Amino acid sequence: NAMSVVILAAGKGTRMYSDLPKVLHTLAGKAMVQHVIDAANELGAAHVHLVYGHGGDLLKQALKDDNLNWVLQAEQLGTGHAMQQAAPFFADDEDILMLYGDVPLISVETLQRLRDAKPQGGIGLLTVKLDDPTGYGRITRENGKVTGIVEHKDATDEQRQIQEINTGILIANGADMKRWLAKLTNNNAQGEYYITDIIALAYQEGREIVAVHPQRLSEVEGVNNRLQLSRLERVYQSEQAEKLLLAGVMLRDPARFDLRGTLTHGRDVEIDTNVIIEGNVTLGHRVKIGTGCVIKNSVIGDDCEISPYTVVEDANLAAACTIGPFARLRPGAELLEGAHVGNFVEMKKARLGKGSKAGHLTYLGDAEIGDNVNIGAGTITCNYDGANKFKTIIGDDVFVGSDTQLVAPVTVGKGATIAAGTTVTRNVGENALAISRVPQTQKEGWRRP
Amino acid sequence: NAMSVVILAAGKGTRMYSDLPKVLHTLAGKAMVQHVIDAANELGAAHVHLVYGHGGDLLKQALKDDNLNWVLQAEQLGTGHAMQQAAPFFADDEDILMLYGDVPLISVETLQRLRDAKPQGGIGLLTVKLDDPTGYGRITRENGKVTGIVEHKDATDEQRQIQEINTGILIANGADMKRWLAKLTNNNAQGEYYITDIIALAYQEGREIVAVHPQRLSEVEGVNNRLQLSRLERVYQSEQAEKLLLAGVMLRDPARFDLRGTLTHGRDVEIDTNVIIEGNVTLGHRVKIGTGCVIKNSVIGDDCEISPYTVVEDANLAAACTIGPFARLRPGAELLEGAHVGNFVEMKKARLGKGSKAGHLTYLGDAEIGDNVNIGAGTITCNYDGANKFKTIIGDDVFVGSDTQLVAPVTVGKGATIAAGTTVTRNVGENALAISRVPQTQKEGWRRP
Amino acid sequence: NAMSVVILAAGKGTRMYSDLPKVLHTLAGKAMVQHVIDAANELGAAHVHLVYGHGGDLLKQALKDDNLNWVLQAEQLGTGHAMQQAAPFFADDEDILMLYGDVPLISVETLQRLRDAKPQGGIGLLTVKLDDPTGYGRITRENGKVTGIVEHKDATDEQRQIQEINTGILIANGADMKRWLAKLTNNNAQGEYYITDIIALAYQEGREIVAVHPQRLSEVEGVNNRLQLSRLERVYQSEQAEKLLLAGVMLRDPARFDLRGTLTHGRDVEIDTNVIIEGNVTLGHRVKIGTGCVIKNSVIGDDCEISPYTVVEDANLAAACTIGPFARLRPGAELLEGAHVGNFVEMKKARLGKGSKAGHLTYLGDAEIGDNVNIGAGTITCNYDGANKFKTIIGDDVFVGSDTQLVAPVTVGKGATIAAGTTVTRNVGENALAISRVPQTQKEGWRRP
Ligand SMILES: CC(=O)SCCNC(=O)CCNC(=O)[C@H](O)C(C)(C)COP(=O)(O)OP(=O)(O)OC[C@H]1O[C@@H](n2cnc3c(N)ncnc32)[C@H](O)[C@@H]1OP(=O)(O)O
Ligand SMILES: CC(=O)SCCNC(=O)CCNC(=O)[C@H](O)C(C)(C)COP(=O)(O)OP(=O)(O)OC[C@H]1O[C@@H](n2cnc3c(N)ncnc32)[C@H](O)[C@@H]1OP(=O)(O)O
Ligand SMILES: CC(=O)SCCNC(=O)CCNC(=O)[C@H](O)C(C)(C)COP(=O)(O)OP(=O)(O)OC[C@H]1O[C@@H](n2cnc3c(N)ncnc32)[C@H](O)[C@@H]1OP(=O)(O)O
Ligand SMILES: CC(=O)N[C@H]1[C@@H](OP(=O)(O)OP(=O)(O)OC[C@H]2O[C@@H](n3ccc(=O)[nH]c3=O)[C@H](O)[C@@H]2O)O[C@H](CO)[C@@H](O)[C@@H]1O
Ligand SMILES: CC(=O)N[C@H]1[C@@H](OP(=O)(O)OP(=O)(O)OC[C@H]2O[C@@H](n3ccc(=O)[nH]c3=O)[C@H](O)[C@@H]2O)O[C@H](CO)[C@@H](O)[C@@H]1O
Ligand SMILES: CC(=O)N[C@H]1[C@@H](OP(=O)(O)OP(=O)(O)OC[C@H]2O[C@@H](n3ccc(=O)[nH]c3=O)[C@H](O)[C@@H]2O)O[C@H](CO)[C@@H](O)[C@@H]1O
Ligand SMILES: [Mg+2]
Ligand SMILES: [Mg+2]
């Protein structure tokens, strides 16, 4: 049936020492609250209600999911008060799932089990048994059935012995929720409005509350400071690394691999230590990635070998390309089949053709380079005049002597050769040798300072 | 006495998602099955029988140990059936040790203890007590003596309570083995031929089976998927790192060090984080290796300092050399005493003499450079004309101005100076200044675009 | 009241395989014994007595704290004998705290608690309960009170059951210490003089011994080999990383962060994996540090972004600078606001002005570069003539064409343009174009080898 989600993110993240709202701090390259929103949508949420207290401008800039209904909670008078701010927007005939904006690892599988356990006209509750339940809501039961929740501060010493605690996540019909929310009072230890009081209220009406537990404790851990965020980051990376290994991707050290986005891949891919994958990356079959590489929003074809310490962003490599070590590909870098880029070579908005090579100490920017081309060490395409950028065109079968400067815009015809140390300011004819050289001379018995 | 080893590697590695046979996947830069073969030979095996089912071409390409006897097992009808395929090759007077091709960490010390425990005319068995013995063969005993093995599938619930399980490794006389192997039947739960049935068969004959245990569980863990391979990789790296530390090598972080081959070393060597050692590497006394370096098949003399992010392969450094950070030495790179290579410098088949320096943005390929030489930033030896490679020779005491292009083949005489920005196409005399410079001129009030 | 500290560092570090005295091996970039000395001074020590046996020259070179009193212990006849060598220097009216030179993580907080527990005329003792107390001094008690210490070798089997052991750290009045030290005998299992015998001696006099425990076992762990040193290094890095996270510094992976010195910082600093901070580093607000960077003795202003694999030492960056990836800043490198240094760029004793850029394959050494300057790829300041270093001056608004060689000493006037491929040997006038170019020519139908 129909279901909407409410995410409470209006608390204050004091122990973060940040000018950025807590729920906006990232985990795996994505805002913590975005992880929660993705979970809600992945579960099938019709609407996602986001309850916030401040940093609204920043939140709105960062969060732009279409089905987001922004709900203000000016004063943080408790989770109960927060839900009251969203309640008017709940549909009487839909389920309402409540989540926290700072509990990023909640899994859709567990939420789905929770939805399934929710009884008609009742409440589905997510609980966990902890060795030390200190500080959390205690689940009370009567003849095995959940009858309420007692907050740590309000709980007696004996009640504090209860180890089954409230994760905070629960689900119930919207009309029922409105009914219970209207009856909340702040006559308790904290002097706030407890969303947890709706459990006793439902039980009193004869409705049943059923509790289900998460697969892992990490799923329901909340983040209040950077150290906690750090730990969840590791858990997330570890689980992703493990899935990749089980899916056939060889990671030389799963503890030294970070994925911050999406990784699409073929068979027999090998990834060495300390590699970082960002944004959306596609890897063909047998791609080998050497240690320390950083690859972002790029496409890498079959059989490519990316040598150590290579940085790649918004690049496209055809099959059998070899780049690095110490290569740097920037947006627009394109390599055709079998192309090669060596050490200390940078490419930006440049295309290197089939079997073409740029082995060293080179800059290729705003260029189109043909097939079977050899770019000597030290070559530079001078694409910028201080105000505009210009294109360099190199036809097939060209041999560029080392330390050549190509002053764009310029075109080098097919089959040409450019002598070492040339400054190319004009088009070069096909099968011609371009040169601008001073004959070597010599001064005898030269004494250095 | 005489002993041969049989390695069963004919099972199918389905959960690997690979086109490469499972036992060929590497651990520490070596095929898993090669680890097992090395163990067999290290223990003293006269012959090593390798039982395979497919990928024979790939296996034969990768494995080339002289004492390997390849045994085919076309249909995988069980470990018992696999041993029957090798049995005809067992000598009646030698011990036969059975190992698995996908259990890479088995230690020679444990195998040696197993050999020693084997009773005359009996069987030495390797067992381990697990908290959860699910899925493994259960060891049955009568008055403390091993009398048989019952496979998980064939075992009753009560028998499944037995926690001592079969690691799979065992040893027995060859003639005895042939005798028992001939009597195997496939009337069991799996409908296969269990090598494990020979335990009961030996006991029935009045022969004794003695069980010994491994030092660590990791020693007998098998690999069926990449995640399991990953874990064993870490265990292996951790133990190697620990031995190195105990041997006097300082690793700044043993969890961030990888050795894939052999490391020979002197005293007081310091290796920072994320260093990777491949093939055969020799390090003299007091060598210091900065973070992220990759060193392969190289020799590094006393007191060298390899700065951060330097890649080295098939290179030879004399004492007191300093290279990096961001230096890249390729095959044939040779540095004599006290030589220096700085950042963004690449060397290939090139020799840099005593106290000689190439501090920046340089390429030295196919060159012989004398002592007390200074190579300025931007210098390039143009060793390739598009079809052939040529040599560059630089005598002692030469000062090469920055951004010099040396067009090989060419020789620079001793004591020469090469002016900055020179293109050297001809030999330079001794103590002479080579130059090819356009005098600097100027155009007044130049307006850029 | 007054207190002095005695550090016993005269034992022999055999299992280190080093030519450097054991206590001089570093942990977090500092000698193990220096960690102990810092603890002593941090606690308020008037004098720090260092008892050594050899390597005195090396120790004296490395250790130079003003309040250090060097005490020789030629023969290592036991901790008791070692203390006797320092005793003559104890003041009758000061407390004497004994520490070990190879127990680097002892915390000042625990030492302070120990000082506070010391009873008038008695002894404060630091003890710990271990699961396996093997090899350590056993604490004996009578009616709950500490009455002595029995060394493992001298202890009976029943006494070896005692799990509360001596960490070795203790404190007592100096006059009392001298009194007890004079009565030590070497009639025991080791045939040495046990400092531990003073416990029974004090108890016999009617003085009381009070025991306090450390916060963590790591605090009192001693180092005898490199593997143990390694573990303490990790503990130290982990605790420092954790404090930084709690202080508001975001570390993408606290297990892959190393701090070897001091880190001062603003708010919202983000540090990616494998970054290493050395010496004294200051980071402004919102500084972002990409993976693998090494930063030493440097200052980094607000909003700077240091891209991957950048090495920085003794550099000063104003606000909003962007450098890397693969940039290398050496001592004296200074960037003014908004400056930019790209890949494969090296700077040494050079200043780059406001909004100035050096994006690629460049060397800037001994230079002063103005604001709004563009340094093209391949540019090199030739600061060295083989004997002397010279300065390069570039005024504001200069555009330097790529692959330009500037032969220092030289000055480029404000607003000038330097053509690509120029060798600049003379001053360039303001708003003028400097050039030294051979016009491009062409040879038809050139056939390569
Ligand atoms: C590390 C790396 O990247 S290696 C890969 C890149 N390789 C390089 O940079 C090396 C490129 N090679 C060169 O620049 C060479 O000097 C070449 C190709 C120009 C010369 O080729 P060579 O076989 O040595 O020819 P060489 O110079 O001796 O031949 C003489 C001819 O050149 C011409 N020549 C020499 N100098 C000049 C000049 N300044 N202007 C015009 N023509 C000249 C002569 O007029 C003569 O003409 P001809 O063929 O009609 O007789
Ligand atoms: C970052 C780093 O790698 S730094 C280390 C590497 N260093 C370098 O690249 C710097 C090298 N230095 C140079 O290239 C210099 O310009 C040098 C060595 C050639 C000039 O040395 P200087 O002391 O400045 O001499 P200067 O040019 O003023 O002397 C004039 C002489 O040069 C000659 N000269 C100048 N230009 C030319 C030319 N195009 N052709 C021939 N001779 C010339 C003059 O004929 C004159 O000859 P003379 O000695 O008989 O009087
Ligand atoms: C990857 C990067 O770093 S990109 C950023 C760095 N950018 C660069 O290195 C590109 C720099 N640009 C150049 O070097 C260009 O060749 C420039 C600026 C010198 C030429 O500018 P252009 O717009 O193409 O002018 P162009 O050469 O066609 O103009 C002709 C003039 O140059 C002069 N000229 C050309 N060659 C020479 C020469 N050898 N000696 C003297 N003057 C010359 C002519 O006399 C003429 O003078 P005029 O203005 O009075 O008519
Ligand atoms: C009364 C109540 O609900 N108690 C539960 C709550 O504790 P408790 O209320 O103490 O927990 P928190 O203060 O951390 O608040 C929980 C979540 O609600 C948000 N928030 C809170 C108050 C507010 O006015 N607005 C708002 O948006 C916070 O930003 C956070 O995401 O979570 C615990 C799990 O962590 C449960 O064991 C407790 O039973
Ligand atoms: C009947 C038998 O022996 N059972 C043992 C076997 O289980 P089990 O037979 O189930 O184990 P596996 O199927 O993994 O086979 C073990 C090894 O034998 C090889 N293989 C197997 C069958 C075949 O026809 N050819 C072949 O080469 C596999 O490649 C693997 O290297 O190992 C377990 C340890 O892991 C033991 O606890 C079991 O008692
Ligand atoms: C007799 C004595 O004191 N026993 C204690 C000592 O053991 P034990 O005496 O066996 O310990 P060590 O030999 O390691 O010596 C402790 C420290 O004293 C130094 N040293 C030792 C002897 C010497 O002549 N000069 C010298 O400087 C060592 O360099 C080391 O820093 O430490 C243990 C904790 O580790 C305690 O549990 C033991 O009760
Ligand atoms: Mg150049
Ligand atoms: Mg040049």
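All chain C residue numbers match Swiss-Prot; in order, they span 4-452.
A Cβ is built for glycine as well, from the same backbone N, Cα and C atoms used for every other residue.
In sequence order, C:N189, C:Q193, C:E195, C:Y196, C:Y197, C:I198 constitute the residues six or more apart from C:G81 (UDP-N-acetyl-alpha-D-glucosamine binding site) in its chain with CB-CB distances below 8 Å. Look at Swiss-Prot and you will find C:11-14, C:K25, C:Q76, C:81-82, C:103-105, C:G140, C:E154, C:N169, C:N227, C:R333, C:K351, C:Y366, C:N377 tagged as UDP-N-acetyl-alpha-D-glucosamine binding site.
One mutagenesis experiment catalogued in Swiss-Prot, C:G14 to A, is accompanied by this note: 8-fold decrease in uridyltransferase activity. Creates steric conflict and decreases affinity for UTP. Taking a C-beta cut-off of under 8 Å and a sequence gap of six or more, C:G14 (mutagenesis position) has these contacts in its own chain: C:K25, C:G56, C:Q79, C:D105. In the three-state DSSP classification, C:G14 (mutagenesis position) falls within coil.
Per Swiss-Prot, mutagenesis C:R18 to A is noted as: Dramatically impairs the uridyltransferase activity.
Annotation of the published mutagenesis C:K25 to A in Swiss-Prot: 8-fold decrease in uridyltransferase activity; the original residue is retained in the structure shown. The secondary structure of C:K25 (mutagenesis position), as reduced to three states from DSSP, is helical.
DSSP assigns C:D105 (Mg(2+) binding site) to coil in the three-state reduction, outside any helix or strand. The annotation Mg(2+) binding site is assigned in Swiss-Prot to C:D105, C:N227.
The annotation Co(2+) binding site is assigned in Swiss-Prot to C:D105, C:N227.
For the mutagenesis of C:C296 to A, Swiss-Prot gives this note: No effect. The structure shown keeps the original residue. According to DSSP, C:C296 (mutagenesis position) is assigned to coil rather than to any helix or strand.
Taking all protein chains in view, 24 other C-beta atoms sit within 10 angstroms of the C-beta of C:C307 (mutagenesis position). Mapped onto three states, the DSSP output places C:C307 (mutagenesis position) in coil. In Swiss-Prot, a mutagenesis experiment is listed as C:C307 to A, annotated with the note 1350-fold decrease in acetyltransferase activity.
For the mutagenesis experiment C:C324 to A, the note given by Swiss-Prot reads: 8-fold decrease in acetyltransferase activity. In the three-state DSSP scheme, C:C324 (mutagenesis position) falls into the coil class.
Taken from Swiss-Prot, the feature active site, proton acceptor covers C:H363, and the record attributes it to sequence analysis. Counting only same-chain residues at least 6 apart in sequence, those with a Cβ under 8 Å from the Cβ of C:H363 (active site, proton acceptor) are C:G345, C:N346, C:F347, C:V348, C:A380, C:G381.
The annotation that Swiss-Prot gives for the mutagenesis experiment C:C385 to A reads: No effect. Around C:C385 (mutagenesis position), the same-chain residues six or more apart in sequence whose CB sits under 8 Å from its CB are C:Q408, C:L409, C:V410, C:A411, listed in sequence order.
Comparing C-alpha positions, C:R333 (UDP-N-acetyl-alpha-D-glucosamine binding site) sits nearest to C:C296 among the recorded positions C:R18, C:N227, C:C296, C:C307, C:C324. Proximity to chain A, taken as a Cβ less than 8 Å from one of its Cβ atoms, holds for none of the recorded positions C:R18, C:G81, C:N227, C:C307. If you check the recorded positions C:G104, C:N227, C:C307, C:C324 against C:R18 (mutagenesis position), the ones with a Cα inside 10 Å of its Cα are C:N227. Highlighted here would be the recorded positions (C:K25, C:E154, C:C307, C:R333) whose C-beta falls below 6 Å from ligand 7, but none qualifies. For the binding-site residues listed here (C:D105, C:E154), the lowest count of other CB atoms within 10 A around the CB belongs to C:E154. Between the alpha carbons (Cα) of C:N377 (UDP-N-acetyl-alpha-D-glucosamine binding site) and C:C324 (mutagenesis position) lies a span of roughly 15 Å. Under 6 Å, Cβ to nearest atom of ligand 1: this is the test, and of the binding-site residues C:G104, C:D105, C:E154 it is passed by none. All protein chains shown were included, and the count of other CB atoms within 10 Å of the CB of C:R333 (UDP-N-acetyl-alpha-D-glucosamine binding site) stands at 18.
Within 10 Å of the C-beta atom of C:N377 (UDP-N-acetyl-alpha-D-glucosamine binding site) sit 21 other C-beta atoms, taking all shown protein chains into account. A distance below 8 A between C-beta atoms marks C:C385 as the recorded positions from C:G81, C:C324, C:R333, C:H363, C:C385 lying next to chain B. In the three-state DSSP scheme, C:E154 (UDP-N-acetyl-alpha-D-glucosamine binding site) is classed as coil.
Among the recorded positions C:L11, C:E154, C:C324, the residue whose Cα lies closest in space to that of C:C296 (mutagenesis position) is C:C324.
When Cα-Cα distances from C:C324 (mutagenesis position) are compared across the binding-site residues C:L11, C:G104, C:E154, C:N227, the shortest belongs to C:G104.
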